[PDB]
Amino acid sequence: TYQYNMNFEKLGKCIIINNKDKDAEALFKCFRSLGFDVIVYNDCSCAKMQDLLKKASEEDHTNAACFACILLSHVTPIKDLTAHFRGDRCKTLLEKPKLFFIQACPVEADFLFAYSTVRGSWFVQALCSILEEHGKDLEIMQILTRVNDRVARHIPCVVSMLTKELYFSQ
Amino acid sequence: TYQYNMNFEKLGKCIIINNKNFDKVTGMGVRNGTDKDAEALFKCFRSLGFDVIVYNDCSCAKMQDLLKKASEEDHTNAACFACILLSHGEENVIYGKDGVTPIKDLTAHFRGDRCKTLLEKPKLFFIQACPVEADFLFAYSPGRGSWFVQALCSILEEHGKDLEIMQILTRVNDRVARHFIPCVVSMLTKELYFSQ
């Protein structure tokens, strides 16, 4: 009970929003490099992100272990996107984590965040360089705090409303 | 190394601000059980090498003037630094006996440029309210104490010397959610266990 369960078919479905391309392409490879069902979206007319998310919120993740999403900007409210995956709002994701990665320029338990700001950026450049190398053998926090170390060698916060540790088995 | 340096003379300070009785003009309830909430934390961090100092029913000017004077100290022989708040709070703001000060104003005193004595050192902050900002961590959260506090030390005197803070805080988040949620915002750069 000290880590999140991983006896699941799919790892999870990864969503990538890309308003505007190196970071996206690099995030794609490195997240599929964990075993993610990755889907990329560009030129997202702000009406998209809403319906785009809610769809996935009404999908089935019973045979999925988790769920990740990534935003890339430079107009859509933060909370109005995440609330689709509330406690009751998406019952297929309970006792399952929700991971939102951001870079621009009961309920609410088991959520994680990471917002960065500005070739491509550092944060991104830094992250993949870990997930490729130490991706499948670290707890999530052990990873992000390593990224903050890497970017500081040249800062993005990290909201953790999680309940157990997070490595990446099957 | 992939973790914070603990080989220091002393650990660090541990300012506790126990706000219980606020003024009437604030129209703010008397936060009860907070004496227990403080004593629990004080006893806990005491047993972790924190030189614990407990402040009580302070004004906003006090809480401001206090931390500033503590930021301007010599923290060189100290590994880290902690500060725990107990009061009423709202949207990124926290009550004093007299008024209301923005939380980001209190912590600002320690921002690496204005507290060089704590640079590359973790500067912690615990909130229970009813390399700019690097090395910062924030953990915002009856008869017995609160859940959070009681559950924290419950895990902290038990595992605190042998677990990383996230391992500690993530653990805390489970037992509070077990009863029925706190948000741990981290800007750290290295893992942090509470021993040598």
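Note that chain A carries Swiss-Prot numbering, so the residues on display, from first to last, are 57-76, 91-144, 156-186, 214-226, 237-272, 288-303.
Positions of Cβ are set from backbone N, Cα and C atoms, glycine also.
According to Swiss-Prot, the protein carries these features:
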type	residues	note
ACT_SITE	A:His144	active site
MUTAGEN	A:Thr173 to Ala	Abolished phosphorylation by PAK2; when associated with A-30 and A-239
MUTAGEN	A:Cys186 to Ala	Abolished thiol protease activity
ACT_SITE	A:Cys186	active site
MUTAGEN	A:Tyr223 to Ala, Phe, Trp, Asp or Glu	Does not significantly affect thiol protease catalytic efficiency
MUTAGEN	A:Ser239 to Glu	Mimics phosphorylation; leading to inactivate thiol protease activity
MUTAGEN	A:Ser239 to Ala	Abolished phosphorylation by PAK2; when associated with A-30 and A-173
MUTAGEN	A:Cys290 to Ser	Decreased phosphorylation by PAK2
MUTAGEN	A:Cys290 to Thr or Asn	Does not significantly affect thiol protease catalytic activity
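Where Swiss-Prot records a feature, it is marked here on the structure.
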{"residue": "A:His144", "record": "active site", "Cβ contacts under 8 Å, 6 or more apart": "A:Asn75, A:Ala185, A:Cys186"}
{"residue": "A:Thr173", "record": "mutagenesis position", "Cβ contacts under 8 Å, 6 or more apart": "A:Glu129, A:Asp130, A:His131, A:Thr132, A:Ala134"}
{"residue": "A:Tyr223", "record": "mutagenesis position", "Cβ contacts under 8 Å, 6 or more apart": "A:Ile183, A:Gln184, A:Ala185, A:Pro289, A:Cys290"}
{"residue": "A:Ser239", "record": "mutagenesis position", "Cβ contacts under 8 Å, 6 or more apart": "A:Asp93, A:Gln184, A:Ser224, A:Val226"}
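Remark: of the mutagenesis positions A:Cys186, A:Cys290, the most isolated position is A:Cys186 (fewest other Cβ atoms within 10 Å of its Cβ).
Note: A:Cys290, taken in sequence order from the recorded positions A:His144, A:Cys186, A:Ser239, A:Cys290, have a C-beta within a distance under 8 Å of a chain B C-beta. Distance between the Cα atoms of A:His144 and A:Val156, which bracket 11 unmodelled residues, is 9 Å.
Between A:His272 and A:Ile288, the deposited model skips 15 residues, and the Cα atoms of these two flanking residues are 10 Å apart. In this structure, A:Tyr223 (mutagenesis position) is part of a beta strand by DSSP. As deposited, the model skips 10 residues from A:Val226 to A:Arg237; the distance between those two Cα positions rounds to 13 Å.
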